[PDB]
Amino acid sequence: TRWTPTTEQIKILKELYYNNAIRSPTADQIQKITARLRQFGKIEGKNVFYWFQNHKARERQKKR
Amino acid sequence: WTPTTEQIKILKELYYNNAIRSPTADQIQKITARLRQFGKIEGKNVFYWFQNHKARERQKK
Amino acid sequence: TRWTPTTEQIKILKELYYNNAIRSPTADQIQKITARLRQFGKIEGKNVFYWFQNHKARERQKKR
DNA sequence: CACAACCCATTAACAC
DNA sequence: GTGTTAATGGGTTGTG
(Lines of atoms letter the chains of each structure in order from A and count residues from 1; the text may use other names and numbers.)
(Lines give C-alpha, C1' and ligand atoms only; values in the text may rest on other atoms or scores of the structure.)
Protein backbone atom coordinates (compact mmCIF):
# COMPACT_ATOMS: atom_id res chain seq x y z
CA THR A 1 0.00 0.00 0.00
CA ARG A 2 1.17 3.52 -0.83
CA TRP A 3 2.67 5.64 1.92
CA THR A 4 0.78 8.85 2.67
CA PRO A 5 2.81 11.42 4.64
CA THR A 6 1.32 13.11 7.67
CA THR A 7 1.69 16.88 8.02
CA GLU A 8 4.23 16.28 10.80
CA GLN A 9 6.25 13.80 8.73
CA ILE A 10 6.42 16.28 5.84
CA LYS A 11 7.61 19.16 8.02
CA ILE A 12 10.26 17.02 9.73
CA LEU A 13 11.48 15.96 6.28
CA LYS A 14 11.53 19.55 5.00
CA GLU A 15 13.34 20.52 8.21
CA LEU A 16 16.13 18.03 7.48
CA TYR A 17 16.21 19.07 3.82
CA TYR A 18 16.30 22.85 4.25
CA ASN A 19 17.95 23.35 7.65
CA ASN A 20 20.24 20.30 7.85
CA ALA A 21 20.94 20.15 4.08
CA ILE A 22 20.28 16.41 3.80
CA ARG A 23 20.19 15.47 0.12
CA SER A 24 21.23 11.80 -0.33
CA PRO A 25 21.19 10.36 3.21
CA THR A 26 23.23 7.27 3.95
CA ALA A 27 21.30 4.10 4.76
CA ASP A 28 22.30 4.60 8.40
CA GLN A 29 20.67 8.05 8.38
CA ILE A 30 17.67 6.58 6.54
CA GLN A 31 17.14 4.28 9.53
CA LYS A 32 17.49 7.20 11.97
CA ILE A 33 14.95 9.30 10.08
CA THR A 34 12.48 6.44 9.57
CA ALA A 35 12.76 5.69 13.29
CA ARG A 36 11.68 9.23 14.17
CA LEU A 37 8.94 9.41 11.53
CA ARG A 38 7.49 6.03 12.57
CA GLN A 39 5.88 7.81 15.55
CA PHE A 40 3.33 9.38 13.20
CA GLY A 41 2.37 6.34 11.11
CA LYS A 42 3.68 3.35 9.22
CA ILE A 43 6.72 4.16 7.09
CA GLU A 44 9.72 2.33 5.64
CA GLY A 45 13.26 3.36 4.81
CA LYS A 46 12.44 3.33 1.11
CA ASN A 47 9.78 5.99 1.73
CA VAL A 48 12.30 8.53 3.06
CA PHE A 49 14.73 7.47 0.30
CA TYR A 50 12.16 8.06 -2.45
CA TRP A 51 11.01 11.26 -0.74
CA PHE A 52 14.45 12.87 -0.87
CA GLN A 53 14.94 11.83 -4.50
CA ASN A 54 11.45 13.03 -5.44
CA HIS A 55 11.91 16.28 -3.51
CA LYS A 56 15.20 17.01 -5.29
CA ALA A 57 13.39 16.49 -8.59
CA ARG A 58 10.65 18.79 -7.27
CA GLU A 59 13.22 21.48 -6.45
CA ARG A 60 14.98 21.30 -9.83
CA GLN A 61 11.67 21.93 -11.59
CA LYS A 62 11.18 25.09 -9.51
CA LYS A 63 14.50 26.49 -10.72
CA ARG A 64 13.39 25.90 -14.32
CA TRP B 1 33.45 -2.88 -4.20
CA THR B 2 35.10 -5.89 -5.85
CA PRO B 3 32.82 -8.90 -6.47
CA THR B 4 34.14 -12.37 -5.80
CA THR B 5 33.72 -14.96 -8.54
CA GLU B 6 31.16 -16.98 -6.56
CA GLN B 7 29.00 -13.87 -6.12
CA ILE B 8 28.85 -13.42 -9.90
CA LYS B 9 27.70 -17.02 -10.40
CA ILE B 10 24.94 -16.56 -7.81
CA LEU B 11 23.86 -13.25 -9.36
CA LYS B 12 23.92 -14.70 -12.88
CA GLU B 13 22.02 -17.72 -11.52
CA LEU B 14 19.25 -15.52 -10.13
CA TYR B 15 19.22 -13.27 -13.20
CA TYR B 16 19.27 -15.88 -15.99
CA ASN B 17 17.61 -18.96 -14.46
CA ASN B 18 15.34 -17.38 -11.84
CA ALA B 19 14.47 -14.38 -14.09
CA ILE B 20 15.02 -11.65 -11.49
CA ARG B 21 15.25 -8.16 -13.01
CA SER B 22 13.97 -5.72 -10.35
CA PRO B 23 14.01 -7.61 -7.03
CA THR B 24 11.87 -6.33 -4.19
CA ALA B 25 13.65 -5.12 -1.05
CA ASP B 26 12.85 -8.39 0.73
CA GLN B 27 14.41 -10.32 -2.14
CA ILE B 28 17.33 -7.86 -2.24
CA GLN B 29 18.33 -8.69 1.34
CA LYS B 30 17.48 -12.37 0.87
CA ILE B 31 20.06 -12.46 -1.94
CA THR B 32 22.41 -10.47 0.29
CA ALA B 33 21.91 -13.05 3.06
CA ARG B 34 23.29 -15.85 0.87
CA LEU B 35 26.06 -13.64 -0.53
CA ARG B 36 27.38 -12.63 2.92
CA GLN B 37 29.21 -15.98 2.88
CA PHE B 38 31.77 -14.82 0.31
CA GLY B 39 33.07 -11.40 1.37
CA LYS B 40 32.23 -7.73 1.74
CA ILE B 41 28.61 -6.97 0.96
CA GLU B 42 25.80 -4.41 1.19
CA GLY B 43 22.21 -4.31 -0.02
CA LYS B 44 22.88 -1.46 -2.45
CA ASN B 45 25.38 -3.59 -4.39
CA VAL B 46 22.71 -6.10 -5.45
CA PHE B 47 20.46 -3.16 -6.33
CA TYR B 48 23.20 -1.50 -8.38
CA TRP B 49 24.26 -4.79 -9.98
CA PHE B 50 20.81 -5.75 -11.25
CA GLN B 51 20.25 -2.20 -12.51
CA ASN B 52 23.58 -2.24 -14.36
CA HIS B 53 23.23 -5.80 -15.66
CA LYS B 54 19.82 -5.02 -17.18
CA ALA B 55 21.35 -1.99 -18.91
CA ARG B 56 24.03 -4.19 -20.50
CA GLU B 57 21.73 -6.96 -21.74
CA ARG B 58 19.50 -4.24 -23.17
CA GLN B 59 22.18 -1.97 -24.65
CA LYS B 60 23.39 -4.97 -26.66
CA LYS B 61 19.84 -5.77 -27.86
CA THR C 1 5.70 -5.35 -11.51
CA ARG C 2 4.22 -2.17 -12.97
CA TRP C 3 3.48 -2.00 -16.69
CA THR C 4 6.22 -0.55 -18.90
CA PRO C 5 5.07 0.36 -22.43
CA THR C 6 6.99 -1.00 -25.39
CA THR C 7 8.15 1.42 -28.08
CA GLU C 8 5.37 0.38 -30.46
CA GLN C 9 2.73 0.54 -27.70
CA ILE C 10 3.60 4.18 -27.00
CA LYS C 11 3.51 4.81 -30.75
CA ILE C 12 -0.05 3.46 -30.91
CA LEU C 13 -1.27 5.22 -27.75
CA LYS C 14 0.11 8.63 -28.72
CA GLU C 15 -1.31 8.05 -32.21
CA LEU C 16 -4.77 7.51 -30.71
CA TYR C 17 -4.36 10.54 -28.44
CA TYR C 18 -3.10 13.05 -31.02
CA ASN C 19 -4.56 11.76 -34.31
CA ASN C 20 -7.82 10.23 -33.07
CA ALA C 21 -8.36 12.84 -30.31
CA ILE C 22 -9.10 10.23 -27.64
CA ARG C 23 -8.99 11.65 -24.10
CA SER C 24 -11.40 9.69 -21.84
CA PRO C 25 -12.16 6.44 -23.71
CA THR C 26 -15.31 4.50 -22.97
CA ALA C 27 -14.79 1.09 -21.37
CA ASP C 28 -15.61 -0.56 -24.70
CA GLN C 29 -12.86 1.47 -26.37
CA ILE C 30 -10.44 0.35 -23.64
CA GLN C 31 -11.24 -3.27 -24.55
CA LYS C 32 -10.50 -2.57 -28.22
CA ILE C 33 -7.32 -0.62 -27.41
CA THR C 34 -6.30 -3.38 -24.98
CA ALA C 35 -6.82 -5.89 -27.80
CA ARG C 36 -4.32 -4.28 -30.18
CA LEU C 37 -1.67 -3.45 -27.57
CA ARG C 38 -1.75 -7.02 -26.22
CA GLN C 39 -0.75 -8.14 -29.71
CA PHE C 40 2.49 -6.29 -28.82
CA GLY C 41 3.05 -7.09 -25.14
CA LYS C 42 1.66 -7.68 -21.66
CA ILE C 43 -0.84 -4.92 -20.81
CA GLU C 44 -4.18 -4.64 -19.04
CA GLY C 45 -7.30 -2.58 -19.50
CA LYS C 46 -6.32 -0.72 -16.32
CA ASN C 47 -3.10 0.44 -18.04
CA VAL C 48 -4.88 2.17 -20.93
CA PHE C 49 -7.29 3.66 -18.40
CA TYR C 50 -4.40 5.02 -16.32
CA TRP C 51 -2.39 6.06 -19.38
CA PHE C 52 -5.02 8.29 -20.98
CA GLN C 53 -5.62 9.98 -17.62
CA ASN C 54 -1.90 10.28 -16.88
CA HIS C 55 -0.98 11.58 -20.34
CA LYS C 56 -3.77 14.16 -20.21
CA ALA C 57 -2.51 15.29 -16.80
CA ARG C 58 1.09 15.35 -18.04
CA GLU C 59 0.05 17.44 -21.05
CA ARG C 60 -2.10 19.68 -18.83
CA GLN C 61 0.72 20.31 -16.36
CA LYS C 62 3.26 20.75 -19.17
CA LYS C 63 1.17 23.62 -20.54
CA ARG C 64 1.36 25.21 -17.08
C1' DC D 1 35.44 -0.80 -23.56
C1' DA D 2 34.05 -3.21 -18.87
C1' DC D 3 32.64 -1.91 -14.04
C1' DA D 4 30.46 -0.01 -9.94
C1' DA D 5 28.45 4.09 -8.43
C1' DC D 6 24.89 7.38 -8.37
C1' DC D 7 22.47 11.24 -10.18
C1' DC D 8 18.65 13.03 -13.14
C1' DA D 9 13.79 12.90 -16.12
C1' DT D 10 10.36 10.38 -16.67
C1' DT D 11 6.08 8.11 -15.25
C1' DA D 12 2.91 4.26 -13.91
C1' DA D 13 0.03 3.44 -10.00
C1' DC D 14 -2.58 4.76 -6.45
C1' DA D 15 -3.85 8.07 -2.66
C1' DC D 16 -6.87 11.91 -1.97
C1' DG E 1 -9.62 15.12 -12.05
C1' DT E 2 -5.57 16.25 -8.94
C1' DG E 3 -1.28 15.24 -6.37
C1' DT E 4 2.54 12.42 -5.40
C1' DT E 5 4.61 8.10 -4.28
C1' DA E 6 7.02 4.25 -6.24
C1' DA E 7 9.81 2.93 -9.67
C1' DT E 8 11.90 2.40 -14.48
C1' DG E 9 15.74 4.16 -17.35
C1' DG E 10 19.21 6.88 -19.59
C1' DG E 11 23.16 9.04 -19.01
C1' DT E 12 27.64 10.07 -16.62
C1' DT E 13 31.76 9.64 -13.77
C1' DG E 14 35.32 6.66 -11.60
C1' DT E 15 38.44 3.11 -12.32
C1' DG E 16 40.99 -0.51 -14.94
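Residues displayed in chain C correspond, in order, to Swiss-Prot positions 37-100.
In case you wondered, yes, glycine gets a Cβ from its N, Cα and C as well.
According to Swiss-Prot, the mutagenesis experiment C:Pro41 to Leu carries this note: In wus-3; weak allele in which meristem stem cells are misspecified and appear to undergo differentiation. In the three-state DSSP assignment, the secondary structure recorded for C:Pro41 (mutagenesis position) is coil.
All protein chains shown were included, and the count of other CB atoms within 10 Å of the CB of C:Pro41 (mutagenesis position) stands at 17.
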